[PDB]
Amino acid sequence: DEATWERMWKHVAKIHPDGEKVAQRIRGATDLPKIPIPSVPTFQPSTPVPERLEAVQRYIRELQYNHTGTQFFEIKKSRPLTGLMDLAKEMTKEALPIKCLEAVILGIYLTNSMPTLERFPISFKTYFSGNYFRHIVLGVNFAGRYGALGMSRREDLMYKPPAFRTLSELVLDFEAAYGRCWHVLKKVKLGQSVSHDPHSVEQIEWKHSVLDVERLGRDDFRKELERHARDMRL
Amino acid sequence: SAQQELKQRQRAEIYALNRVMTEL
């Protein structure tokens, strides 16, 4: 894949202040810091699922957020689960920086071994300064409590330990986090539970419920998140 | 293995670039 490769370097030349010298120095450097390949977390059966989730999120963090502007693992959201799981395995083998969508697939791959853990995508549409912004994380449920795995440029727009007692509190935490960086939350897309079968021929349902956060209002927004939580226990 | 020695150097370069791009 040489075409893509030189595409990434030309795009860096534009956006960075000293675009050209940066590519020269890095591509031409004979000695670079060797990056250790992150070890895939494997768990004893005695380890509680919350402690497992911290290790999965730590592994996801080690890969780092992809700031290069070029995505290394393209994801067709309509692919069957067994196709995305093959792709997650290759992220595991390539071990490259990632963005929001790739971390959701990794979170599913690494939590398929936890049948007591429910996983479901949560994507957000936010508004700021005339522009729209889309982000997505992996919602998780353990022992009746809610949390999230994901990848973001902000610390409070990804990992939440499974401590929220309702889905509303989890989502409103994200809305509050969006508000702290002056983003208005326009729309929330919540998916259905993801099968734990890594060979499953079914798609992820990214849009089982679409909530218009402005046209709904506070309490009607809360009732909709509670209906979605009720729906995942189907 | 010519494929494999190429992915390791590319990975070192991607993370070198990724570090610079985190200046924001």
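Numbering, chain B: per Swiss-Prot, residues 26-49 in sequence.
So how was this one determined? The header says X-ray crystallography, 3.5 Å.
In case you wondered, yes, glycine gets a Cβ from its N, Cα and C as well.
Among the sequence features in Swiss-Prot, the mutagenesis site B:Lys32 to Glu is noted as follows: Decreased VASH1 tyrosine carboxypeptidase activity on alpha-tubulin. A mutagenesis experiment is reported in Swiss-Prot for this position, B:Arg34 to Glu, and the note states: No effect on VASH1 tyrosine carboxypeptidase activity on alpha-tubulin. Looking at Swiss-Prot, the entry for mutagenesis of B:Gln35 to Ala says: Decreased VASH1 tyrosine carboxypeptidase activity on alpha-tubulin. Quoting Swiss-Prot on the mutagenesis of B:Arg36 to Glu: Decreased VASH1 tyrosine carboxypeptidase activity on alpha-tubulin. In Swiss-Prot, a published mutagenesis experiment is listed as B:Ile39 to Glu, annotated No effect on VASH1 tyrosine carboxypeptidase activity on alpha-tubulin. For the mutagenesis of B:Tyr40 to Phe, Swiss-Prot gives this note: No effect on VASH1 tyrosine carboxypeptidase activity on alpha-tubulin. The structure shown keeps the original residue.
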CB within-chain contacts under 8 A for B:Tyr40 (mutagenesis position), separation at least 6: none
Mutagenesis positions listed as B:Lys32, B:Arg36, B:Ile39, least Cβ neighbours within 10 Å: B:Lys32
Rounded to the nearest Å - Cα separation of B:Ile39 (mutagenesis position) and B:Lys32 (mutagenesis position): 10
Local Cβ density at B:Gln35 (mutagenesis position) - other Cβ atoms counted within 10 Å: 16
Spatial neighbours, same chain, of B:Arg34 (mutagenesis position) - Cβ under 8 Å, 6+ residues apart: none
